[PDB]
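What follows is one structure encoded as structure tokens, with my remarks underneath.
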Amino acid sequence: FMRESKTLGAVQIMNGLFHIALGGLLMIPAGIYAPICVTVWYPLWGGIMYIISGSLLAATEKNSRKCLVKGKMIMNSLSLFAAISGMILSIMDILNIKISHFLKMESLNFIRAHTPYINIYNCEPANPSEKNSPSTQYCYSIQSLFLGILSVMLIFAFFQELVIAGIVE
Amino acid sequence: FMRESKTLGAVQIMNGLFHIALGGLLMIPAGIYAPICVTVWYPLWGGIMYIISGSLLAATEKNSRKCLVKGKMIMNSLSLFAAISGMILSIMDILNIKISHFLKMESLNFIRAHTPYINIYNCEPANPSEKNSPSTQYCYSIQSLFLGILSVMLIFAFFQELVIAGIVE
Amino acid sequence: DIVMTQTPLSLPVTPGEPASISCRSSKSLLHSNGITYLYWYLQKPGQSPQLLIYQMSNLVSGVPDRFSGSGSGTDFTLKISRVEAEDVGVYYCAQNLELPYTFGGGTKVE
Amino acid sequence: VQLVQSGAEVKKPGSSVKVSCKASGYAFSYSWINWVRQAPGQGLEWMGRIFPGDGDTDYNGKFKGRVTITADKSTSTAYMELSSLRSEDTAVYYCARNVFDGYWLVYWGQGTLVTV
């Protein structure tokens, strides 16, 4: 509730650290065709603006001369826009990874120069007897790990966006 | 220097849920020798300890109870012990994976028999015919992701330990 | 480099009973991984070369059923239950663990 | 998958010869091209290998670096370039496709013989 909104500033700071750290972690070249979440660089700017808003959110929790009321509307609107954009990106990326992709989203060169020969979208050799190779198991493990990461990120983003929407109301 | 006595409880709760979620997520089968982080089953009980510690302080803000303060300081001592144990195990695991394999640490069947013919510690081309192969590239990506996850976990554990040291007083 | 020696050099064809091809490595081929790499080739005129046996554990589909092969780590032996005149040719023993790659001298079977 | 190679060529000592090992039916950049020569009087003998994806190349080192091998991505064909061929180098050369994870050199080529 609005009575105890002060304690959530550190929560939003931690959420910003989440976005920045997970963006940096997903920045690694996991295949030529990176997930659309990291190509758009949404997590970095989303986390930085959550950090800014949380820093302003827990400034004074009162009515100063001009310190909080100016931002309490604009930054709240920006946070809501970031939340809706993030959930849209998550629900698009989960479909693009569960179903055959229809967006290219080529990865950047300076990270692609390290591991430019990793394929996750179609890692099935034409030989039916080749399914027992460790390469197929590695691809399946990578797919399962990415699915888990996307599901966890989507759930946590939904939780944070719903709590922010409840607080700003 | 002793800013607030209540707003840190939510942070501790969220870090406990963080450790629980990370422990649940890092149970994917990876090699015969599972990492020492998951063989000990440390993250789950650590996170439940942090969640109980947070629930004991986040929403109480009360005093004049002998049992409350006794349990609070005892569980704080166990929290320090858990934090230092987690630091030691994280350092040992990162040194083992990064430098060279020196510990077996056999795990349970349900997380070992799934991948009983793969290695995630020293996967380099034994012969020159597979110097640049999908298997070794996938294993290198797995190792890089594991190193990044370990670094993030160590950073978060250090921050949480610093928070506790600032809150023990 | 690595030199392989095989015997007999000629091994005249005789169906059924006699079938034994032996090759050895001078560097004691072993990567301490529990397995040893070995390959066998058949060169009969009329068609391009083809693979026969890969690290002496399984065979490519389409191979004659009466084929086998095993080894200990230092001396490698190839055994055929019943040799036939259709699959006549030479046997090449190969090792792939370090550059440069070297191929066996072969056993001319007539 | 099919492999097409140029016909045999007759040359002279001290000249240069090129052979076209055309590749089709597979991912040309996902297989290490291996070349093996066969001379009369003995068995096969490896000479070199090339990876066209990144330009990485390997050499036997038996000779003083006389082997020069290049690959073209636009055509997916590897070319032979040897300088000052000698009589003892008269042999047939085969280009083979490799398969990773166990099937080392299962796939062979038609081969091309050169005489000087």
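To match Swiss-Prot, the residue numbers of chain B are left as they are there, and the shown ones run 45-213.
We read in the header that electron microscopy, 4.3 Å was used to get this structure.
Just so it is clear, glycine is given a Cβ too, placed from its N, Cα and C backbone atoms.
Record note (Swiss-Prot), mutagenesis B:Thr159 to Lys: Abrogates recognition by some antibodies; when associated with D-163 and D-166. Slight decrease of rituximab binding; when associated with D-163 and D-166. The unchanged residue is displayed. Within the same chain, residues at least 6 positions away in sequence whose Cβ sits under 8 Å from that of B:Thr159 (mutagenesis position) are B:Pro73, B:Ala74, B:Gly75, B:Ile76. Secondary structure at B:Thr159 (mutagenesis position), as computed by DSSP, is coil.
All protein chains considered, the CB of B:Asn163 (mutagenesis position) has 16 other CB atoms within 10 Å. Quoted from Swiss-Prot, the note on mutagenesis experiment B:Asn163 to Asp is: Decreased binding of some antibodies. No effect on rituximab binding.
According to Swiss-Prot, the mutagenesis experiment B:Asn166 to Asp carries this note: Decreased binding of some antibodies. No effect on rituximab binding. According to DSSP, B:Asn166 (mutagenesis position) sits in a coil region rather than a helix or strand.
Here B:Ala170 (mutagenesis position) comes close to no residue that lies at least six apart in sequence on the same chain with a C-beta under 8 angstroms from its C-beta. Among the sequence features in Swiss-Prot, the mutagenesis site B:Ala170 to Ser is noted as follows: Abrogates recognition by therapeutic antibodies, including rituximab; when associated with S-172.
Among the mutagenesis entries in Swiss-Prot is B:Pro172 to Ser, noted as: Marked reduction in rituximab binding. Abrogates recognition by antibodies, including rituximab; when associated with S-170. Sequence-distant neighbours of B:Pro172 (mutagenesis position) (same chain, six or more apart, CB under 8 Å from its CB) are absent.
Of all Cβ atoms in the protein chains displayed, 10 besides its own lie within 10 Å of the Cβ of B:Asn166 (mutagenesis position).
Chain C comes close to B:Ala170, B:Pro172, taken from the mutagenesis positions B:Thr159, B:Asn163, B:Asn166, B:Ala170, B:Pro172 by a C-beta to C-beta distance under 8 angstroms. In the three-state DSSP classification, B:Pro172 (mutagenesis position) falls within a helix.
Contact with chain A, taken as any Cβ pair under 8 Å, is found for the mutagenesis positions B:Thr159 out of B:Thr159, B:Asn163, B:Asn166. Under 8 angstroms separates the C-beta of B:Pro172 from a C-beta of chain D, among the mutagenesis positions B:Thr159, B:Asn166, B:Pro172.
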